[PDB]
2 protein chains.
Amino acid sequence: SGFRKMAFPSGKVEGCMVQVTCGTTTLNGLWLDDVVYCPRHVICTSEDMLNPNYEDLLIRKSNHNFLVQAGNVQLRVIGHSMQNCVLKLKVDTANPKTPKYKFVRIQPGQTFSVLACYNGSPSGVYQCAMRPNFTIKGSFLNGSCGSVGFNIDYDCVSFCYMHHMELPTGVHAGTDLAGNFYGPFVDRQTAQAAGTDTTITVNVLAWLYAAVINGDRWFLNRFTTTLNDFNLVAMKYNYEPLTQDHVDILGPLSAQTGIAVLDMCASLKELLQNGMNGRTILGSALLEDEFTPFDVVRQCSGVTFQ
Amino acid sequence: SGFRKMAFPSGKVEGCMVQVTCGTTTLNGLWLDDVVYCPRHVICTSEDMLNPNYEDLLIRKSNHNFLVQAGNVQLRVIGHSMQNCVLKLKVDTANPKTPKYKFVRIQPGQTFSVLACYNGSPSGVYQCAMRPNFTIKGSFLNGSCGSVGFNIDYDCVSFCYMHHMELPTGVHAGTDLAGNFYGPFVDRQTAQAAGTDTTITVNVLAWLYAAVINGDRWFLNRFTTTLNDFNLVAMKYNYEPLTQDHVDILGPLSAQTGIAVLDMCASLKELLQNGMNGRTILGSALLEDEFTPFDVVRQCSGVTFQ
Ligand SMILES: *[C@H](O)[C@H](C[C@@H]1CCNC1=O)NC(=O)[C@H](CC(C)(C)C)NC(=O)[C@@H](NC(=O)OCc1ccccc1)C(C)C
Ligand SMILES: *[C@H](O)[C@H](C[C@@H]1CCNC1=O)NC(=O)[C@H](CC(C)(C)C)NC(=O)[C@@H](NC(=O)OCc1ccccc1)C(C)C
């Protein structure tokens, strides 16, 4: 028993991290087969960064301008090309540590692990959710760009995020591995704001099921509600709408605990209307929304990976 | 910017995890050089476990009773011996993935990363603190015994914890890697209880400094207090005493933020006496105590590891 914010084991990704230095910029790259993926704004300098034209900046570059460093071994760049907001640097050596992988784009509400890196060297690993407003609430310092977010599916690493920038509220924006931003952000030093966020309702209910599996039941109640009456309550509290699909994904957790999804909705309603009365749930005094139904099942059932 | 509960990258430890099966018990082992470390209660079966005599149970075992599995490669056991509550199984193959390592025993209040494993296969990684009552609040299911907790110091892995058991409040108990339990617990199925916990005051103050570095300042105040007047307030709220040493370790954070340690104590006092008034600090509605002063510096400064 117990419930923790749990990251995927990071070994498979640590072996793919390299340092990319060009001009006055150093950042992290992702080395899979003979390609190194990194944020395209490495080809910049601090005045290029007010409003650049990356297509122009890139034809001015030479292969030998890109210093790629895999630990204490240098990689020769033999080609370069830009795919949206990422650079693909072709190197003459294929990474012998390349895991089975996919590039996947995730949906708001879904979670992933982030391997925070500096200078090609992993610093820490932590779990994140993609917020409804396509930001993530990460922990990133200068030099962390090119760190990647990922999920693991048995032995396959699905890369879903590459880090690019911090927005003024301390939240973070980035791209998928094909270089397409999550949300309406651009890799420019121009005024940009996150936009209004909402709470991920299906994840909150999942975390309430995790609590019940773990012995926290005080918030349960005999009442029930309709899907429609629940969604009027979520609207007011800035929760995002609950669909019949979300009810289906919560079926397994409903079955394991004996609590109908719509009964747990009625509990969420009262929690929203009454607060928590100085009590806690799974050691939080807030309703937590960064655990998906799948995260809960993995942790409360013991799924592993090879 | 941003602050997250951040684990160490786990790759160095993933390469050391193996599966140990003996009789009707399967658990995880730690494979360093030609020795596999695992909990001694693997040599048990479910009626041995009410009150065993492990010295007796172990001389009855044969080397060939221990099935050690490093992925899809079996390791031959060539010797066995017991060191307190862990077994050391000598195998004829040294682990080519053995990192530089140390066995260290940690102090209550200190943190570490846990690589939760089942059947020798890593499942997830998360950060823990050793509670004042020598339990940890982990996430462990049946089959997770032998999972280890650790810190990384540049390239060196300091192993500090091996998992053994869950106590009735859902908290977890284990040993250091020399097999000596943290706290007054024994690896027996006899009635055992955690004992009264307290809040780790120095870590709470560290997390308040992390908040200030990250832009949360609402809890700051013009007031101050003495170390002595602060400790009378901590006593009442079940916080553990703050020493002049703790004030010294908080010096760096005090210097970076311009907030004297005793000024942050006065803020903690009011937070303890008034609550948080429905506000949050670093996205928590509770005072968080599982970040050490070092954890805060690492995350707010960007220390890496190779
Ligand atoms: C890559 O190492 C780095 C990662 C940042 C550094 C601090 N935290 C991080 O996650 N990314 C950058 O330095 C960005 C570079 C560009 C913009 C992608 C070229 N810069 C930023 O992240 C900056 N954000 C912005 O410039 O955009 C928002 C904004 C809002 C208002 C006015 C101007 C710009 C921040 C300021 C570091
Ligand atoms: C090892 O895989 C496993 C890990 C447990 C399983 C569930 N969560 C975990 O962390 N450890 C065990 O199964 C323990 C085996 C012994 C006791 C070390 C031989 N057993 C336990 O963890 C059990 N705890 C106790 O038996 O001790 C406390 C207690 C309190 C009151 C009455 C009897 C015993 C629990 C019940 C699984």
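Numbering of chain A is taken from Swiss-Prot, so the residues present carry the numbers 3264-3569, in order.
Technique stated in the header: X-ray crystallography, 2.0 Å.
In case you wondered, yes, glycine gets a Cβ from its N, Cα and C as well.
Sequence-distant neighbours of A:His3304 (active site, for 3CL-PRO activity) (same chain, 6+ residues apart, CB-CB distance under 8 A): A:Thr3288, A:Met3312, A:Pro3315, A:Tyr3317, A:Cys3348, A:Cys3408, A:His3427, A:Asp3450. Positions annotated as active site, for 3CL-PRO activity by Swiss-Prot: A:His3304.
According to Swiss-Prot, the active site, nucleophile annotation covers A:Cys3408. For the recorded site, A:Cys3408 (active site, nucleophile), the DSSP three-state label reads coil. The number of other CB atoms found within 10 A of the CB of A:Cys3408 (active site, nucleophile), across every protein chain shown, is 25.
Here the residue is the original one, but Swiss-Prot notes a natural variant at this spot, A:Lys3353 to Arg: In strain: Beta/B.1.351. On its own chain, A:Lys3353 (variant position) has A:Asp3297, A:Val3298, A:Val3340, A:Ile3341, A:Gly3342, A:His3343, A:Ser3344 as residues at least 6 apart in sequence with a Cβ closer than 8 Å to its own Cβ.
Residue environment of A:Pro3395 (variant position) contains 19 other Cβ atoms, counted within 10 Å of its Cβ in all protein chains. Looking at Swiss-Prot, you'll find the natural variant A:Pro3395 to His noted as follows: In strain: Omicron/BA.1, Omicron/BA.2, Omicron/BA.2.12.1, Omicron/BA.2.75, Omicron/BA.4, Omicron/BA.5, Omicron/BQ.1.1, Omicron/XBB.1.5, Omicron/EG.5.1.
In the three-state DSSP reading, A:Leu3468 (variant position) counts as helix. One natural variant named in Swiss-Prot is A:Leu3468 to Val, and its note says In strain: Zeta/P.2.
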Quick one: which of the recorded positions (A:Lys3353, A:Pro3395, A:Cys3408) have their CB closer than 6 Å to ligand 1?
A:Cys3408
Would you count the other CB atoms within 10 A of the CB of A:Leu3468 (variant position), including those on all shown protein chains?
28
Between A:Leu3468 (variant position) and A:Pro3395 (variant position), the C-alpha gap once rounded to whole angstrom:
16
